[PDB]
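S.K.: Sharing a structure, written as structure tokens. Questions coming.
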Amino acid sequence: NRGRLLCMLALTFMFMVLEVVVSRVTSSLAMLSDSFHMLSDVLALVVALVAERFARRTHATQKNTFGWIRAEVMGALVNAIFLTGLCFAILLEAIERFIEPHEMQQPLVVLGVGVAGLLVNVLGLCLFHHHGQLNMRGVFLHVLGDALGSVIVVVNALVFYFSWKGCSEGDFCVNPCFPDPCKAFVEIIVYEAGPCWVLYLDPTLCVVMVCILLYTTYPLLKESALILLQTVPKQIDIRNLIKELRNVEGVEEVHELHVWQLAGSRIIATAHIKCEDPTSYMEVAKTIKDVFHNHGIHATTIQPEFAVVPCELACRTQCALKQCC
Amino acid sequence: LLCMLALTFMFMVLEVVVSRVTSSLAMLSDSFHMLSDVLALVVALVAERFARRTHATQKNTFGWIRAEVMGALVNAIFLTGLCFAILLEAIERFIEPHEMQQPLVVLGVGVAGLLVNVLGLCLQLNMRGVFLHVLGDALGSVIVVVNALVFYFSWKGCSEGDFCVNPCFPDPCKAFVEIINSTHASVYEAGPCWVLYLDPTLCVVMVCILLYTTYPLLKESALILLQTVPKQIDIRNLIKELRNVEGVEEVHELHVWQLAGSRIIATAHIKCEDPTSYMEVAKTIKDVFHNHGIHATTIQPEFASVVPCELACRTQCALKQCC
Ligand SMILES: CC(C)CCC[C@@H](C)[C@H]1CC[C@H]2[C@@H]3CC=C4C[C@@H](OC(=O)CCC(=O)O)CC[C@]4(C)[C@H]3CC[C@]12C
Ligand SMILES: [Zn+2]
Ligand SMILES: [Zn+2]
Ligand SMILES: [Zn+2]
Ligand SMILES: [Zn+2]
Ligand SMILES: [Zn+2]
Ligand SMILES: [Zn+2]
Ligand SMILES: [Zn+2]
Ligand SMILES: [Zn+2]
């Protein structure tokens, strides 16, 4: 399953190579800036790949009792947070550009690199649209946002090429809205085409792309936080399980019951319940195990308790604030 | 603290606005650090509010006590992302250098940042806890201050018609296509390489120091959050001590993880010998855990084969049941 990540990384490196070649042949720092921008996506792909590689190992090592299966969701959360930070930086840059306008040069090469990146991201997203792994969904969202930004840049460059006249101080081109550098040397001791309508196009496109990306990734962040913060997921309700356990004649009371998911469908519940007599403890244990298996529970550690007090067992002395919840 | 948090947030907003209006990479890094700090304060306040009346809500039986460490990790990751963005900006500045407008405004902003950083940890547990943070913030502000001072002290700019503009430095239409077309005033740039390189090198050093400082916190948060044994407990020694107990003969499904802080969770699965008694051994194993860092014990005993655990269900356990 790592082949998709590997080929995505290879495509990113190929894009880096073509972008740096274009920068060298055209002597434009904008291509280098674009390569640095795509380095964030390359890093996200590397994070996804290493997360998958560590998820491939579930041998219950010395330090990790459960195993590094949680690394998948943790890396998904890290990638989502990195995408959010990149969006915040992009929003700051967009605000600065709206305050301080800045055009672009060599629209042909810009369009070529933009459409190349758009094709790369489309190929990546089509392969990633096979959809269960939350990290895969996060990387898919990230790639979709990238693609949206790339196509927005392509459209902005194309519409800029359609109507805009460059100048070499021979003819007055920049509109009065755009501040000339040092008043063009006091006007050296046509007014172009599309003075300011095209100027607002790129900020609007990038901010709407950022908003769409944030709205699409917010459910991913919510799911990652809910699963990671040890909260009961859907299809499992504490009230229904408590009712289905209490009415069982084997148990007498239920207390200290904790339910947290491990990864995806892997969920573990711990119950500390009290029983009447040791006789037929398997009959009670088998019954409650079957009831839990009826719900989403498959693995659990249910502690029988034998005889007012909240729990027969407790921490040494009256020390508190160390017991769970 | 809340008023201090609001004041720091306002100062960070003004610093970000000033950096945007002046393209100051060092000021941008200082504002990023201030933003990270204010979000850390917001996360701490949210955690305190949540834990003020934390209970076993239907959403989480285990409680929301992990929110503090989770928010700390989110703040750390956000700071790392902003730092990588700043590093990319510094690389771009290496490719495309820029010259700042008003060094005096930058110097004033840096002085104000130093003052607010000093005032931060002055208000106790806070002083001892954040002395290192105050020192680091002071160093970061001082870096920006000295960079701005060096820029203002020696740089000579071609505000009017003069030849001091560096041809290697980008120029408007190549000095407006050599607008003067003659010998201009060779006021010189006063070592532009010595000058223009100061800000990017300074911000690179600052972000390197920031990552060096925040990295151990990131590893601590990652270890605490993802299910890992605490540094104060040895798994092999603990299980060897547990197996010494007469009641238990073998163990399976042994899991240890910690909620947050000093909270410890331990799960056991004991085959036992005589399930009828269950006395003088449950207390024994409870004491066995408690003499170690465990305080919350969930040691469920199995009652008696070839199968590791008799209680068990479908094969889905392979993909559902914990190892
Ligand atoms: C090029 C950019 C992206 C990063 C430039 C800085 C890194 C090369 C430095 C900054 C902090 C360094 C880390 C700081 C501390 C440690 C711990 C140390 O390794 C251990 O885990 C030993 C025990 C310990 O000291 O915690 C040495 C490697 C490492 C990860 C360092 C690896 C190199 C890092 C990431
Ligand atoms: Zn991306
Ligand atoms: Zn099952
Ligand atoms: Zn009890
Ligand atoms: Zn509890
Ligand atoms: Zn600070
Ligand atoms: Zn204890
Ligand atoms: Zn068993
Ligand atoms: Zn297990």
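By Swiss-Prot numbering, chain B shows 11-133, 242-422, 429-447, in order.
Yeah, the Cβs are placed from backbone N, Cα and C, and that goes for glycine too.
Pasting the relevant annotations from Swiss-Prot:
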- B:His43, B:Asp47, B:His251, B:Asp255: Zn(2+) binding site (BINDING)
- B:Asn299 to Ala: Loss of N-glycosylation. No effect on localization to the plasma membrane. Increased stability at the plasma membrane. No effect on resistance to zinc-induced cytotoxicity (MUTAGEN)
S.K.: If 108 residues are missing between B:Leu133 and B:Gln242, how far apart are the two Cα atoms, in Å?
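M.R.: Here the endpoints' Cα atoms lie 7 Å from each other.
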S.K.: With CB distance below 8 Å as the criterion, list the recorded positions among B:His43, B:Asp47, B:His251, B:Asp255, B:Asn299 that sit near chain A.
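M.R.: Out of B:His43, B:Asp47, B:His251, B:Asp255, B:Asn299, none lie under 8 Å of chain A.
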S.K.: So if I draw a 10 Å sphere around the Cβ of B:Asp255 (Zn(2+) binding site), how many other Cβ atoms end up inside it?
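M.R.: There are 22 such Cβ atoms around B:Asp255 (Zn(2+) binding site).
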S.K.: Run through the Cβ atoms and count how many others sit within 10 Å of the one on B:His43 (Zn(2+) binding site).
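M.R.: There are 26 of them.
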S.K.: Would you mind working out the Cα-to-Cα span from B:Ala422 to B:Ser429? 6 residues missing in between, answer in Å, no decimals.
M.R.: 8
S.K.: Which of the three DSSP-derived classes (helix, strand, coil) applies to B:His251 (Zn(2+) binding site)?
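M.R.: It is helical.
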S.K.: Apart from B:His43, B:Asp47, B:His251, B:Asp255, which residues in this chain have a Cβ no more than 8 Å from the mean position of the Cβ atoms of those residues at the Zn(2+) site?
M.R.: B:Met44, B:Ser46, B:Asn127, B:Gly130, B:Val252, B:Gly254, B:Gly258
S.K.: With every protein chain in view, how many other Cβ atoms are within 10 Å of the Cβ of B:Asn299 (mutagenesis position)?
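M.R.: Summing over all protein chains shown, B:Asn299 (mutagenesis position) has 9 other Cβ atoms within 10 Å.
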S.K.: Enumerate in sequence order the recorded positions B:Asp47, B:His251, B:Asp255, B:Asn299 whose Cβ-atom distance to ligand 6 is under 6 angstroms.
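M.R.: Passing the 6 Å Cβ check against ligand 6: B:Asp47, B:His251, B:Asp255.
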S.K.: Could you tell me the C-alpha distance between B:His251 (Zn(2+) binding site) and B:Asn299 (mutagenesis position) in angstrom, no decimals?
M.R.: 55
S.K.: How many whole Å apart are the CA atoms of B:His43 (Zn(2+) binding site) and B:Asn299 (mutagenesis position)?
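M.R.: Distance (Cα to Cα, whole Å): 47 Å.
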S.K.: B:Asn299 (mutagenesis position) to B:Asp47 (Zn(2+) binding site): how many Å between their Cα atoms?
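M.R.: Cα-Cα distance, B:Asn299 (mutagenesis position) to B:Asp47 (Zn(2+) binding site): 52 Å.
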